[PDB]
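Trainee: Here it is, the structure in full.
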Amino acid sequence: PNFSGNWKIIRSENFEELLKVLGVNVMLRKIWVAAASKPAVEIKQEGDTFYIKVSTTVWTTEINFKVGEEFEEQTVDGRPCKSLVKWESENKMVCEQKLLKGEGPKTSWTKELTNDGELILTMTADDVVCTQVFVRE
Ligand SMILES: *C/C=C(C)/C=C/C=C(C)/C=C/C1=C(C)CCCC1(C)C
């Protein structure tokens, strides 16, 4: 299908509980939530190759990967990891992450397209699941 587009967020669930699990402490969480949980996402897709830009007001992250091809990126909390993306359906990809150094919670994210226009992100830390919902620009 086509994940390609400029996405803006309409819903966000359990983002604070995600950071709590990740170890961010209370004060930092509250701010992070309030300032930096209206992010912009841009995706350009060339088949099974992905460019992904996620940006706050003063921060940007650029992710590049081919599906099935192991790459390096960051956990939600800024820690470096090895990632691998696989398909689970036509409109849904899944990514597992292994830390580069450290022990830490088990992290992953998924990404799905509805047919009703929605782009759905999940990020997972152990048994907590943050769900963010986007529609197009
Ligand atoms: C396919 C979609 C992907 C890979 C989206 C990833 C989104 C993130 C890794 C979001 C990360 C965030 C931070 C690292 C801090 C600011 C808050 C978020 C949720 C925008």
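The residue numbers of chain A are those assigned by Swiss-Prot, with the residues present covering 2-138 sequentially.
If you check the header, you will see the structure was determined by X-ray crystallography, 2.6 Å.
Keep in mind that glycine also has a Cβ here, set from the backbone N, Cα and C atoms.
From Swiss-Prot, for reference:
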| type | residues | note |
| --- | --- | --- |
| MUTAGEN | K21 to A | Loss of ligand-induced nuclear import; when associated with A-30 and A-31 |
| MUTAGEN | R30 to A | Loss of ligand-induced nuclear import; when associated with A-21 and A-31 |
| MUTAGEN | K31 to A | Loss of ligand-induced nuclear import; when associated with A-21 and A-30 |
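What's the neighbourhood like for these features in this structure?
Mentor: For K21 (mutagenesis position), the same-chain residues that are 6 or more apart in sequence and have a Cβ closer than 8 Å to its Cβ are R30, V129.
Neighbour count (other Cβ atoms within 10 Å of the Cβ, all protein chains): 17 for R30 (mutagenesis position). Under the DSSP three-state reduction, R30 (mutagenesis position) is assigned to helix.
Counting every protein chain shown, 13 other Cβ atoms lie within 10 Å of the Cβ of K31 (mutagenesis position).
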